[PDB]
Every structure is written in structure tokens, then in C-alpha cells.
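To start, I am sharing the structure in question, which I have written as C-alpha cells.
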Amino acid sequence: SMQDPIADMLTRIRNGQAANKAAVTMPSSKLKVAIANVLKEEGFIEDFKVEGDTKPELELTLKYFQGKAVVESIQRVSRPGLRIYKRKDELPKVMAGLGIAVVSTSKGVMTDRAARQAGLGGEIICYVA
Amino acid sequence: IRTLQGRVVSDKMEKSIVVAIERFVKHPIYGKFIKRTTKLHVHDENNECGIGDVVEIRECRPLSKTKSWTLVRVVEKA
Amino acid sequence: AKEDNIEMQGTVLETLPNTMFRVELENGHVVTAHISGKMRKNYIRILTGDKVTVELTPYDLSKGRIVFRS
Amino acid sequence: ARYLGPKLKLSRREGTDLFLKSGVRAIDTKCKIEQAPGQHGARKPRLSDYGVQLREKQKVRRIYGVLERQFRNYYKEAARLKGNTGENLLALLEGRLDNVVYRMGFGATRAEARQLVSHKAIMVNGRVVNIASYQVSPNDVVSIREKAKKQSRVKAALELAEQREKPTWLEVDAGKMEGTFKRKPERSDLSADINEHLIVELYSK
Amino acid sequence: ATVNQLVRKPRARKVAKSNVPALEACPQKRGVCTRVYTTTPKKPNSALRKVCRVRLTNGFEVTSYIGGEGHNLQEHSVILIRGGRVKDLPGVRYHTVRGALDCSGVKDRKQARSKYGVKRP
Amino acid sequence: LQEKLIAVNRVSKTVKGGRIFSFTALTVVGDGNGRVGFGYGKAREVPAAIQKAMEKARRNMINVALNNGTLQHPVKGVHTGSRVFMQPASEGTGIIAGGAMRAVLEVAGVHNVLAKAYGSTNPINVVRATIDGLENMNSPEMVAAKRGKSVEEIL
RNA sequence: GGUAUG
RNA sequence: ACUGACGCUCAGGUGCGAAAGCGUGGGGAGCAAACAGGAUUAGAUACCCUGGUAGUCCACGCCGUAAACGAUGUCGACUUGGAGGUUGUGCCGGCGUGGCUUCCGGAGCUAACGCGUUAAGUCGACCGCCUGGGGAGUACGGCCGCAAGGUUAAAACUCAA
RNA sequence: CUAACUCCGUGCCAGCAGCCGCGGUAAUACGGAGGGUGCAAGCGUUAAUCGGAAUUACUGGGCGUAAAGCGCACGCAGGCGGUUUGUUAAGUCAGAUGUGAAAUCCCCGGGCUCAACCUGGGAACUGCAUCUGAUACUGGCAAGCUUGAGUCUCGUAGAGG
Ligand SMILES: C[C@H]1O[C@H](O[C@H]2[C@H](O)[C@@H](O)[C@@H](O)[C@H](O)[C@@H]2O)[C@@H](N)C[C@@H]1NC(=N)C(=O)O
Ligand SMILES: [K+]
Ligand SMILES: [K+]
Ligand SMILES: [K+]
Ligand SMILES: [K+]
Ligand SMILES: [K+]
Ligand SMILES: [K+]
Ligand SMILES: [K+]
Ligand SMILES: [K+]
Ligand SMILES: [K+]
Ligand SMILES: [Mg+2]
Ligand SMILES: [Mg+2]
Ligand SMILES: [Mg+2]
Ligand SMILES: [Mg+2]
Ligand SMILES: [Mg+2]
Ligand SMILES: [Mg+2]
Ligand SMILES: [Mg+2]
Ligand SMILES: [Mg+2]
Ligand SMILES: [Mg+2]
Ligand SMILES: [Mg+2]
Ligand SMILES: [Mg+2]
Ligand SMILES: [Mg+2]
Ligand SMILES: [Mg+2]
Ligand SMILES: [Mg+2]
Ligand SMILES: [Mg+2]
Ligand SMILES: [Mg+2]
Ligand SMILES: [Mg+2]
Ligand SMILES: [Mg+2]
Ligand SMILES: [Mg+2]
Ligand SMILES: [Mg+2]
Ligand SMILES: [Mg+2]
Ligand SMILES: [Mg+2]
Ligand SMILES: [Mg+2]
Ligand SMILES: [Mg+2]
């Protein structure tokens, strides 16, 4: 059964990019939307929208640059089978700073850079080189 | 002040209950968070608890071979 | 610089696996002998019954190298 | 504990003057510097990458007259010190009293220097120091002792140093027969023929 | 292996056997020669290699190679054995130490003397 | 261009007669400033094999976006059964690498790098893994460009 | 119809 | 239309499980281990021929194994196509839309062969299993079995594959 | 491999050997010699541990054919769990306090002529406990929701038993 919706979201992005799809779409959730925002604001996706009310659908718009896909890598880190939390001082650097770790802190989901500046640890959702 | 909360798993002793405390701890090697359980023999003066209740307990002087904890309060009933 | 070998004459009694032979010497001791390298490479076949020269060692008088077949 | 063998063999093996003779006479006039020592010297074989690393290491050792255990410790120190391991290594070797006494021109060869130091003819900041390995620090004053200023070999050695390029990081009064280790040398101040990265690679294997 | 499986059953080390069990983690052992013979090697090689069967102080009984040209060992000689297989002799895991106890040094040897128990000329 | 011979191997086909031996040469060439190519040449004799490899290497050179004689970030390369890991190092580290990786990194002009080859260490595959890894290495500039950011916002 | 072995 | 996360996986457990085989009792055309004879051959404990018993069939009970194979664990999601088959269904022979299934092939994956929306691709959950060859699926012990045996399962040693 | 080659003796013998291998007449591989390489008051050998070994793979591996998917199912414990709101604050995160002996390691110094050694101060001791906060995520509790999973209605095909 479906036991990791975030991993599903990341896989839709990874797979959508490899298929050169313009948009991908999925069942929405607060957290998926939270992650989409971080992706948008770091410029790994162009845009996103939640349409619908009873069964909301998240729709990410994917970015390409000189034909190639902008999201080179996107791996789930913390997962249901094995959760990963890091303190402020031991937050991961993805691609020596050139990528993001998306972190869930007590002040909401943000990049590892943002969590370092706030002085917050939290759950490592994913890497996005 | 220093208390543990946990769940009664036996009441078949006079004035005594077994209480299972549940801890969630990161595995030293593999990093997975594992549920682990401590079972304490507890002192229950008035036999007020029964199996399934959630109880607050505090450490105290020895009271028997196996009891060094005493019931503070019953938090939830079965 | 090597120590000297006793060359003794003898008769092959049985052929054993992998060019090993029982050989009764003149003195009457039955050594387990093996074919020389030179003979192996030059395809000199040894048989039951054959007359053979056996190089021996003082270190072990149960063993020898067949060096010549008559 | 020291190499007491023929000096020019070492040069001939490395294929370079390691400055193991005074320099009163050119090295080609004393030995076939092109040709490696021994009966099979003439046939120049291709070295492996290990061989290249090795002969680099051995060049530096033989220059400075340091055996392998002491040399390896220099490497370990140079690696511990902050900055560039290879650079540090050459700085340490340059620090050695025997080297300094040579680079000041009190000894003809680094071995003569070593004998001066060993025989209690050298003072650092007024005190006698008979240890070739002694690390001279910035602003130290290396000097000949009163007793050994009347040694003909010291006079001769100073003449020979004038012929060589004078080190900048040292400053010698030839008349007083004393000198000042002003600073540690920079990599640039030492000879560029030494490829210290090979040595660091060698010790990382 | 999933995490959960490793939590339940952790990764196990390969339990590494010694190649020299008779030594019982000693650098050498003393023994008495019960037999001193020769043996032919495995396929490609050809020789009569000098060996001895030796009973050690710890009761183990082993075969030990006798290296060098020529030896003085008999039955009942007291020798020191050390580790070291001989590739072409099945079941020979030990070498005899030349120039220790009853085993003599090799005569007239001038190179690798220390390996064959021979004093400097 | 620097030029390095990594490996020479004698191969053979069988024929009615007996065996026809021939030679293979694996080489890398690079400018010492983040251009590097490899070539693999075959011939009946080694020098011709090497020459063919050098010719092929010269025409098949990639660009690698270096950063002051080291890598931009950690990289993983894979080819066939050869997995290679390379990370940036400090000045004076040197090339800490094994063999086929070293050649590629030398001639590309990587002065300081830590590297490790896992899996198969067949030179022909390790070289491909290494160069693969280098060719997919992102600089700060091209990351900023793809993400629609400036280099300062990235860094 | 079994093509034992140069 | 209804319930409202009631789900997925599953050590141990429980059951089902080709054929041969075993027990008791039926049945017995054809076929056929064993066996008898006839040949073939250097021999021919075979292949070939003539026969032929157990067995093959039934009932009940046991056994629990097979190249029990897709040599591919179960569940869920995602990711270009082409040609078929089969079974529903909607709409006007055509145009859709579901289920199962055969073949080819793209990206990708793979040591390669190949796999390729029924993945061996991209991911997530849980379980089972591997760690050089031989020794050995053997020994010992336990459990199961009327037995045949099955299951769990080593080591010494030897080889440099 | 691995820095360093010749002659003579021997002739798959004697012997070498960590592995690959060498030795059967012109052996850079055995023994001696000359020459050379490496170490040096040591040098070799053996033993033993970690490394290289991503060869037990948490970091960091595999299972179609290389070793590896239970013959197949159901299913208890266990592991994992769609979506919204509230609440809780167990996990998690933050700050602080206590503690984490000294020695050792590391850093910056100081002393023995130097070094080893000795030594001042620091850092570290990745931990544990407590208190005070944060509340995104996970867990708990409460209430929901319908997209997972089911039930009902009508019908269809099928060597399912
Ligand atoms: C016909 C024979 O075929 C097979 O033996 C063959 C032998 O007869 C020769 O032709 C060669 O050695 C082949 O290489 C062998 O395979 C072997 N199966 C035995 C057979 N012979 C008989 N069964 C018989 O002669 O009778
Ligand atoms: K350093
Ligand atoms: K041989
Ligand atoms: K269960
Ligand atoms: K019958
Ligand atoms: K191919
Ligand atoms: K084995
Ligand atoms: K048994
Ligand atoms: K793993
Ligand atoms: K919560
Ligand atoms: Mg008590
Ligand atoms: Mg010393
Ligand atoms: Mg049957
Ligand atoms: Mg029956
Ligand atoms: Mg019949
Ligand atoms: Mg018949
Ligand atoms: Mg089976
Ligand atoms: Mg089938
Ligand atoms: Mg199977
Ligand atoms: Mg199931
Ligand atoms: Mg296909
Ligand atoms: Mg595969
Ligand atoms: Mg069995
Ligand atoms: Mg060499
Ligand atoms: Mg000769
Ligand atoms: Mg390991
Ligand atoms: Mg493997
Ligand atoms: Mg097979
Ligand atoms: Mg298999
Ligand atoms: Mg199966
Ligand atoms: Mg949830
Ligand atoms: Mg808390
Ligand atoms: Mg302490
Ligand atoms: Mg909650």
C-alpha cells in the first residue's frame, strides 16, 4: 500500500523530469505543499497550484534549462522505515552547498541554509541537488 | 517530581502492580527508532489500579525484593 | 654444490597413478619412485617389468627418481 | 646512523649534484655524473611511478643527510602542522642546525657542518648545541665558538659560500663568524627541482 | 537486508581461522622429530623436499619443512618450528628454524645467512 | 597537452592456424586546466596501439569545470562495474587516488583530490567512470543559471 | 542396424 | 448507494501442496519399475523385442518433496510506443473506456544475455535469502514421519580457484 | 607485484617461494661471486590485530542466468500507515544547568643542549540527567473526511473445487 506520500511526490518529480513532462500532478497535502514552496523558492520548479476542495490535486510545473532537467537528483532521506533527524550543527550540505536539503523544523519546512540561519535542527525530508 | 508514566500490565499481586514503561530510542548502529519497554513492579497501596490503566509512578525506597517504585496517580482508567 | 645421489639399478613391480612406480632395487628394498623430468618431457614410457636406474637420497631410502630406462 | 659511503654514487644515482662535495672542483671532473653507479649504470631504464616517488624522496634525504626514520618523522610533523605538508617538510629540513651552519657557509659540505656541530664548535644564542637535528627558530644567532674560529676549514668554507647564491632568510657576518636565522624559508626561496608533492604522495601510499 | 531485519539479526563477522593452528598464537614452538623423510611436490613441480613430522610441546603433531641444502635432523631431534606454508607440499604449514636447538645452520651459505642459521664468516 | 599511458594489454583471437596476438593501449590526455579525454587503440604492435590511443584521446576531450585545481563538490561516477568516488581537498593534499583515476586527474589538472575506486578496478572502466563523474560535475555558475538565481544566492 | 581405440 | 483507514507486510503458527512412495481395504482394461526370457555386444546387469508384478485407478489415512520455474517474494505509486489475443462495457461497421494476456521495442537498467507500464526502469513498506569451490544440504542434535525419509544445519580438512 | 643485473656453477636435480611462479643446458627467480637497491645499531623471519576487504556493505553490497525469492497461501506478535482540524508534547529541535576523575589524544605554550620524555592552560570527552521553550514532522488522544480497503444492487465469462 501507499506508505510514503512524500517519496511518491519526489518520484513523480524525478520520473516526470526523465519523461520531459511539463507538469506533474498528485494528491495534495499540507506537507507536500510545504515542500513544493521550498522547491519553488529555490527555483527547482517553476510554479505549483492546488486545485479542488474535497480531493485537492497538487500540480507542479517542472523546469528545464538548455533541454536538460533542473532537478538532477532528488532523494528521500528520512523515510517511514528509518527517520533521520539532525541537530543544527550537523545539518547536511547537499552537493557542497550547491543543492538543498529540505528540513522540517519546529518553525516549518525550510532549506538547510534557512535552518542553519535560524539555528534549528529537524527532520531531513530530502536532498535536491 | 521525577516520575515515569506507563501502562498497567498486571494487578494480580496484593498492593502491587506491574507497569510497562515505553521508551522510543534510536538504534545505536542502524539509526531506526525502536520502541523499548521497561517493566517495573510498583507499589499500589489501595489496589486502585487495574490492567490497562495509565499510571504515573515515582521512585522510592525498596519495599520488597523487586519493588522500588510507588504509584503517584492514575492518569487514565481501562 | 649439491650432495651426491646413490644411483641404483632396479625393476618396476607396479605402475601407480601419475608416473609413480614401485621399484625393487638390486639390494632388494622396494622404493616408491617417480619419473625424472627429462624422461617425462622426452616421452620415455616406463612399464611394469622394466629395468630402471633409480637415483636415491640418504634422507629417505623409501623414495627415488627413475633416471634411466633400459 | 650516518651514510659513510662514497658520496658521488648518491649524486650519480639521482642524476643531479646533491652538493655532497665542496665545489672547489666541478662534479663532472670527479665522476661520470650522467651515468648511474655500477656495472649496469649506462643502461638507463624506465622508472615506475613508485620509482619516481622513491627517487624524489631519496634525493631530498641524501641532500640533507637524513635517514629514513628521522625523515619520516619530519613528514609526520609537516603533515600535522597547518598549511601545505610538502612545503612544511622542506621548511623543517631547512631548520636543521647542520643545514643552517652549511647554508651560512661555516662548513663546506652539509657533512662538514655536521662535524662542526657534533664536535661542539657551534653555539645557538650563546649556548653550545652539538645536535645536528636541532631546529633553529626565527631570530636565533648561530655562531662559531672562540676555540674553533682558528680552524682553517671554517675560513675555507666561507670563501666557498660566496661562490654559491646567498640565502635571503639568513644573514651572516663572515668576519664575526656568526649568523641570524631571520625567518623560515619560503618554498620559492628553495630550489624548484625538488618535487615535494611526490614525497607526500609516497607517504600517503 | 532492510533496517528492520538487521535490528532483528545484526550483520555477522566472518570468523577467521588461523593458517597455523598448531602454534596457538605463538611465534615459534619447540618439537621433537618423530619422522624425517622426503616428499614429492604437487603437479607442476618436481623434487624430493625434506620434511619432518614433529610433535610439539602442546601435543599437536605437524609436518614441518626443512629449508636449505642439507640437514642433520633425525628422529628424536629437538627443533623449533615457525609459521610458513610451502605452496607445493600439501599440509605443510610450518618451517623448521635452522640454527636453533638441534637443527644446524646450512653449511657454506653466504647469502640470506640469518634465514638459515649461519654465523658471519 | 599532457599525455599518459594507463595500460597495455596483449589480447588474442584464435584462427585456423593458431593464435593471432595483438595489443591494446589505454591513454588519457588533457590540458592540465579541466580538459581531458581518453582513447583506446588496438594494433599488432604496442607503439602503433599507443599512437592510435593518443589520436583518439585528443579528439574526445570533455570540459571539466574545476575550482582552483580541485573539484566543485563530491562526485560519484559509474561505468560497467566500476564505481568511483571523488571529493575536493585542501591545497597540498595532492592527488590521493589509485592508478587509472590518478592519470585522468593529473592530466585534467586536478591538483588536490581524495578519490576511491569501488567495485571493478579494470582500467578501461575506471577511466570511463572517472571522466563520467567529472563531466557531470556542476559549477556554482551553472547551478545558479539552472535555478534562475545568482551565484551569491546559491553560495 | 552401435563411428570401441589416431 | 453504503461503511469510514476498517489498510499493507508478516518471524513463529496454520493450512494447501505434481509424481513417486507408505498403511488398511477395494479394483485391475491399457501401461509398466522389479523380474523372466529373446537379442545386440569385447562385455550389455542397458538401449531393442516378447512378456510381466508392484504401481498407475477408488476410499480413507499418511508422506510434504520436484528444473514445485517466470530459475524473478507480496503490496502501492510513477514513467515514451507498436502489433495481437481474450473478456466486459459506453456511444454513433466506426469511435471510446475497463480486466486478463502474447509478442516486439523506446528511455532507463544490466557483466552481458537481456528486461522494458505484466520492468530486471524510477521509488516506498514489510518479509525471505546470499557471503569462494569442494567437503555438504552431509555429520551431530532437535522436531516431524509406520517407513521411505523430510526439515533445521555445522566443522575439520583440502583446493586457488 | 617492488626500489635494484650480470657472470659462473647446477641441469624440473639441488633448491627457491607471500602470490603468480622459477629450475628439464646458455636460469636477471636455485647456490656462489661482482655489481646494485633498501634499511641501519639494527635488519630480517615468525606470531598477532586492524587496514587494504564496499569480502557482513549503518555510513556502504547483493538475490532472472554468477552464491542468494520459502512450492503457495492465510494469519497472531512485530514493522509500516491516506487525508483534515483540534489537542498533547513522548520522539524531534533549541537554550540553559549539573555531570562526563586525573592521565591519554588534539591545540597553543613552557622545561630537559635537541628529540623522545616531562609539563601550564585550553579544547575535547560526540554521552547522561534535569529545567525552560518550539510544534513542522513522527507518536498519543479526540473529532472528522473519502480518494485506500470493504459491503450492497444488476450482469458477464471461465478445464476453479
Ligand atoms: C553407440 C555408442 O555411443 C556411445 O559411445 C561412443 C563410442 O562408441 C565411440 O563412437 C566414441 O567413443 C564416442 O565418443 C562415444 O560416445 C555410448 N553411448 C555407447 C554406445 N554403444 C552402445 N550402447 C553399444 O555399443 O551397445
Ligand atoms: K599539513
Ligand atoms: K616447475
Ligand atoms: K501481524
Ligand atoms: K499388473
Ligand atoms: K555486447
Ligand atoms: K573453505
Ligand atoms: K537428523
Ligand atoms: K546497505
Ligand atoms: K503532533
Ligand atoms: Mg532488595
Ligand atoms: Mg636510531
Ligand atoms: Mg500418487
Ligand atoms: Mg497403496
Ligand atoms: Mg508390456
Ligand atoms: Mg519392455
Ligand atoms: Mg527444495
Ligand atoms: Mg513453466
Ligand atoms: Mg527457487
Ligand atoms: Mg499476505
Ligand atoms: Mg522486449
Ligand atoms: Mg540484475
Ligand atoms: Mg539430511
Ligand atoms: Mg624494478
Ligand atoms: Mg648457466
Ligand atoms: Mg569492513
Ligand atoms: Mg557482491
Ligand atoms: Mg548453475
Ligand atoms: Mg544460482
Ligand atoms: Mg515463487
Ligand atoms: Mg500519517
Ligand atoms: Mg519532548
Ligand atoms: Mg578527562
Ligand atoms: Mg498528530
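We're sticking with Swiss-Prot numbering for chain D, so the shown stretch reads 2-206, in order.
Looks like electron microscopy, 2.4 Å, at least that's what the header says.
The backbone N, Cα and C atoms fix where each Cβ goes, and this holds for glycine too.
Quick paste from Swiss-Prot:
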type	residues	note
DOMAIN	D:96-156	domain 'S4 RNA-binding'
VARIANT	D:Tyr51 to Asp	In rpsD101; suppresses a temperature-sensitive mutant of release factor 1, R137P. Not a ram mutation
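Could you tell me the structural context for the features on the list?
Annotation note: D:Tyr51 (variant position) sits in a helical segment as assigned by DSSP.
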Per DSSP, what is the helix/strand/coil residue tally across the domain 'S4 RNA-binding' (D:96-156)?
25 helix, 12 strand, 24 coil
Which ones in the same chain are close to D:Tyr51 (variant position), with CB under 8 Å and 6+ residues apart in sequence?
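Expected: D:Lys206.
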